[PDB]
Number of protein chains: 2
Amino acid sequence: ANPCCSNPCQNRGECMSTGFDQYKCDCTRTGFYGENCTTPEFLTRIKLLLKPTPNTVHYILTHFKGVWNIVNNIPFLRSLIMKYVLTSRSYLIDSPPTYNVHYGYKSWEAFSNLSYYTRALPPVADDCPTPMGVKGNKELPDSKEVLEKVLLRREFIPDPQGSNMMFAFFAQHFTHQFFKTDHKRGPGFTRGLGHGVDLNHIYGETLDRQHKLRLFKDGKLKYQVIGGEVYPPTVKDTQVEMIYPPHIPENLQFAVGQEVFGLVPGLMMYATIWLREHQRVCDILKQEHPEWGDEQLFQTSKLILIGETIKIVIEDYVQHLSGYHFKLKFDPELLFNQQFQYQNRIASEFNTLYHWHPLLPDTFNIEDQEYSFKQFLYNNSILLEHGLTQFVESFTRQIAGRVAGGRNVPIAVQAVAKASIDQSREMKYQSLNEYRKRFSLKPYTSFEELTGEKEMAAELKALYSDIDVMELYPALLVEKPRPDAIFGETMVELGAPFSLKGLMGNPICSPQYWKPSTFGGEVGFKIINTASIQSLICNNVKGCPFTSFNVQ
Amino acid sequence: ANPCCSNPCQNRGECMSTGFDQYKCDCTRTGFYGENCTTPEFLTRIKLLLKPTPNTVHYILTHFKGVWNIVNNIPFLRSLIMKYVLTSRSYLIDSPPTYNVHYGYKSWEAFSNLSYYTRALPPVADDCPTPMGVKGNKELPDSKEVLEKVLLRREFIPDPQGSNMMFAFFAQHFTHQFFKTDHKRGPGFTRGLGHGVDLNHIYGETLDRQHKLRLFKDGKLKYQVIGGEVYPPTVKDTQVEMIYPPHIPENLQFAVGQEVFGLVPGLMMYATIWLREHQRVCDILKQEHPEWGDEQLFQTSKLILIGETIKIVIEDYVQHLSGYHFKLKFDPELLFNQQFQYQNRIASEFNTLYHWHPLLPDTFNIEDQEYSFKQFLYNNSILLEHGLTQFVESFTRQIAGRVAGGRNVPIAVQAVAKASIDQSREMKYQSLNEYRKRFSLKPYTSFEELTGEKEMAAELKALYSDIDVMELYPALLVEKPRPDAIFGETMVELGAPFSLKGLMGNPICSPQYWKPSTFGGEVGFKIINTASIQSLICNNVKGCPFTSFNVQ
Ligand code: HEM
Ligand code: HEM
Ligand SMILES: C[C@H](C(=O)O)c1ccc(-c2ccccc2)c(F)c1
Ligand SMILES: C[C@H](C(=O)O)c1ccc(-c2ccccc2)c(F)c1
Ligand SMILES: *[C@@H]1O[C@H](CO)[C@@H](O)[C@H](O)[C@H]1NC(C)=O
Ligand SMILES: *[C@@H]1O[C@H](CO)[C@@H](O)[C@H](O)[C@H]1NC(C)=O
Ligand SMILES: *[C@@H]1O[C@H](CO)[C@@H](O)[C@H](O)[C@H]1NC(C)=O
Ligand SMILES: *[C@@H]1O[C@H](CO)[C@@H](O)[C@H](O)[C@H]1NC(C)=O
Ligand SMILES: *[C@@H]1O[C@H](CO)[C@@H](O)[C@H](O)[C@H]1NC(C)=O
Ligand SMILES: *[C@@H]1O[C@H](CO)[C@@H](O)[C@H](O)[C@H]1NC(C)=O
């Protein structure tokens, strides 16, 4: 019955109901006027007829390698480009935040309550007739059918871009500091109240935890030496709360920080590399500051490690991911002369679009072995069995599945994939098209336009019947990838704006923070400014195993 | 022993210890280079030799009434001026926040932990020799001596600017949503985790509270009709936790929202006016939105009331306070084209500089009576006895004490004044001069320069011996007021930057929020844009008592 159920306001205007069966669009600053913020203002016209499309843009970024190699060596230009990608991307995210599972309207509860993931688009009014608003049928197609028909994996489809199990697991570890659904409250609620790259997955979400994981000597994190390698301390020694199956023999119940990283050796591999890293910096810092004490050593390293993380995430992780030939750059000063909010609130659409389960192969091949999901899970004895060096070697040399394209979700995690479907639904999401539009994309005219092929498209059409009812999660995985890429337009276009705001909207990037002394001097500032995934592994892994997020 | 104890870094450069008995200044972006961020860069030189002083600036703003009457009538100019006071003021506040009681260095703990009030200047290293760093004696002068000698009130000194008990009590009520020391943790810790104008003092700091204070009908706040007037409901009925002396007969234990507002009828007078206001808007909104429900009515009104508050605070409260002839303006768009962070962390220095106890008269004269502190306190029977209209009349017609100038602290709240002295000390504050400098002021060369007279100045010199050791709180109250003003340079120059950031760094002011629909339409947007203290009282008080923050 809500007159805004039809989602009538275009170009980002807001729908306000002014009656019962009447509504109104707040086209403020949308650049468009008219009943539904549709009639563009003259200047809008100009901009529109001059702005390339994500694909043409993507094309240039993907081709002309030579030109790019010139561009990448002319600092001004590089900063000029990065600055723009940085600003244009960011302008797509509401900051300060608005809307959440419970609020389709601004509200102070929505703004102040940090327990909710924010929303890029409001939920759907509960009294709307069809689950996507007004379009489509009384109910969406059965998630089990959707799952099986176009999601489940038949033959493992490797990713053409090259993503290996180093990339796959980094993505798990990294995003898991912020993606932490409080399943006690419901999807839509988070436990990462730090809403970003705060490194809580290393240090603990709370002071008590952090304090239990800490050594209180030279600023270091607690640990243990097994074999000759440095591993996280036990749950029995530290007493931190970790999630482990009742049969772990104790002694393998590592502590770490993010309570769920004991569930997969790939996470614990990284969790150990970072513990190692923290300690390393404590040493580097302590050499510079004989006068410092345990806290300033700790607090300063945590700042450096957060810097390294943001550096690696843009110049290695996202670089690989992008496919672009342009050398992305992590340089805070780029936004010192730009209007930019140094704050972030993680949106559930970024949580949902980030369920990259179609990256997990069918077996984890750790040189001389090929473990099953069943044997890999919760098995840190494998980790102690092979040990980082030959783990970075194994995983560096092991492609991951393709995310976009369709039918690549391991039937092992099919329960998780269906869950993504079911939750988006209970969270009253909007169609893939509403989202596409919200992100300046052109809505798909047919399921086939979506997929770029016919059998899945066909199966979708049978199921959803109207392209304008196609759900966001499924369509992201069942979507025509760009050339020899891992994802399609939708995934890169929604996630990009989200990923860059949380990375650049971190306080260490603010003019007041971005200065040497913040990090313990000009030496700690290099640590951040010279960080790479290769350096992270070289410095903390036994033999300087060569690494990459790309399989050779 | 900390080599930074001497506070060697000038022009806002940060001190980093690089040794044990060696330090270093991070003059980044300070505009100055050289060992102590002292040698100005050429461009700095230009700015410096062209920037008037707070007093000459103040002069112009205080004089030339006619010229101002012209400027106040040419929109462009007015926006042009307000925009600059708004931007220049704000650039004096670290946002994102840095430093706190426990951290003299940036730290993630400092940044993320919302339980601490932030710090404009870092605390003093615990291993520094003298309590202000390196300068002064092993101990500051006895607070009791300082209190009695230059703080306590002899003969009531009324404020030459005109402040009445309407102003005095509004400042109490308003600032008390954000100034809420958690005396169980220690000074330096706050309970207003909303860090600003969120109106928790009306709605409750928490959802549970809010929910108990709420009616759940038409979006209204719970209440009761006594006589014929509308007053807050009881603690018995609602069950909210209020602070009241064990002898309040129940039935006079009003609920309200800020747990300490039952302690003084002046607070409860406002707390009842705002309850009334909320309800009023619920009615206005409901008329516009027959389709809305209890939540949207509630959440929307709260946003409007937060708007009115920011409107009244800049165009009436700060307007009066300022003494300026220029018409201040609350207009969010002024900052839509400016770099500005829409966030705020309340600093303890703002808490301390805001203890305006020298405003309280010796008796509360409520037309036909002159109550003593002892009879006014916790006495809401007086409120029910006289009743808002003749309360706004009484208080409108009653000057308040002068804050600056010296010796005007009611001996009745001398315990609170001494406490301000004690706590600043325990919180390891810095001298008035360090603060003056941090706020682009010229340090006082003598106690007499500070006071603008000799007996107190003399008593101070006996006591502190070095001007450079004079403490921030005392000097604020014992300071030469500007002409016929209530405070001096330091109070206006520190508190200004603070007060404007918290007011303008509110999400409702952000481009995404500042739009009609956010407030329920173009109607609720007027409520905000046409708000005045006179309107607030007219609409909710029995006979439209004329009001003002100025005594005739
Ligand atoms: C073998 C490793 C993996 C396993 C077994 C696995 C398993 C799961 C499970 C059981 C959930 C929770 C399902 C629910 O009840 O809602 C989940 C959530 C998630 N997974 Fe994975 N996953 C793995 C790898 C990945 C990878 C490589 C990514 C890539 C980014 C990923 C991203 C996510 C995200 C973003 C969530 C949501 C986090 C949250 O909201 O708490 N997963 N995964
Ligand atoms: C008759 C009313 C008043 C009484 C009896 C009173 C009493 C007190 C007391 C006992 C404290 C706490 C002292 C401590 O630190 O232990 C305090 C704090 C404070 N008072 Fe007053 N006061 C009154 C009026 C005012 C007014 C009119 C203002 C003007 C703004 C004011 C501003 C403050 C501020 C800013 C604080 C700090 C709040 C906090 O940090 O919790 N007070 N007052
Ligand atoms: C820098 C580049 C861009 O903005 O074009 C870029 C940045 C971020 C992403 C990105 C997209 C989805 C999930 C995580 C990151 C991406 F795919 C591409
Ligand atoms: C707007 C005006 C200005 O900046 O000049 C202004 C702003 C804030 C204050 C102010 C000063 C001391 C305590 C509280 C507020 C003030 F006294 C004057
Ligand atoms: C605006 O949208 C409504 C609802 O979708 C539609 O019925 C109406 O005709 C549209 N009007 C214009 C001018 O676009
Ligand atoms: C956040 O808000 C929702 C509803 O307003 C509520 O269910 C949840 O408990 C809130 N959490 C807190 C800590 O206020
Ligand atoms: C765990 O790893 C060990 C050693 O790598 C392996 O032999 C075993 O099969 C795994 N555990 C399970 C339950 O499969
Ligand atoms: C810098 O500050 C220190 C400590 O106050 C002082 O002793 C030193 O002489 C100053 N040097 C310069 C060049 O300002
Ligand atoms: C904030 O920090 C201080 C010390 O680090 C601590 O005492 C306080 O409990 C912290 N609060 C929270 C919520 O972390
Ligand atoms: C409170 O004030 C009322 C009305 O002004 C007065 O009659 C009464 O004596 C006071 N209460 C007490 C306990 O004295």
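Numbers in chain A track Swiss-Prot; the residues on display, in order, are 18-569.
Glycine too: its Cβ is placed from the backbone N, Cα and C atoms.
In Swiss-Prot this protein carries:
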- A:18-55: domain 'EGF-like' (DOMAIN)
- A:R106, A:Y341: substrate binding site (BINDING)
- A:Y371: active site, for cyclooxygenase activity (ACT_SITE)
- A:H374 to Y: Impairs peroxidase and cyclooxygenase activities toward 2-arachidonoyl glycerol (MUTAGEN)
- A:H374: heme b binding site (BINDING)
- A:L517 to A, F, P or T: Slightly reduced activity (MUTAGEN)
- A:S565 to A: Decreases acetylation by SPHK1 (MUTAGEN)
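Known features from Swiss-Prot, placed on the structure.
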residue: A:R106; record: substrate binding site; contacts (Cβ under 8 Å, 6+ apart): A:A513, A:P514, A:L517, A:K518
residue: A:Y341; record: substrate binding site; contacts (Cβ under 8 Å, 6+ apart): A:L78, A:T79
residue: A:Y371; record: active site, for cyclooxygenase activity; contacts (Cβ under 8 Å, 6+ apart): A:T192, A:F196, A:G512
residue: A:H374; record: mutagenesis position; contacts (Cβ under 8 Å, 6+ apart): A:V426, A:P427, A:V430, A:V433, A:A434
residue: A:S565; record: mutagenesis position; contacts (Cβ under 8 Å, 6+ apart): A:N181, A:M183, A:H337, A:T413, A:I550, A:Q551
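For the domain 'EGF-like' (A:18-55), same-chain residues at least 6 beyond its ends with a Cβ under 8 Å from one of its own Cβ atoms are 61, 64, 141-142, 144-146, 150-152, 447, 451, 454-455. Close contacts with ligand 3, defined as a Cβ under 6 Å from any of its atoms, occur at A:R106 among the recorded positions A:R106, A:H374, A:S565. Around A:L517 (mutagenesis position), taking its Cβ as the centre, 23 other Cβ atoms fall within 10 Å, counting all chains. Residue counts for the domain 'EGF-like' (A:18-55) under DSSP (helix as H, G, I; strand as E, B; rest coil) come to 0 helix, 10 strand, 28 coil.
The recorded positions near ligand 1, defined by a Cβ under 6 Å from one of its atoms, do not include any of A:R106, A:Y341, A:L517, A:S565.
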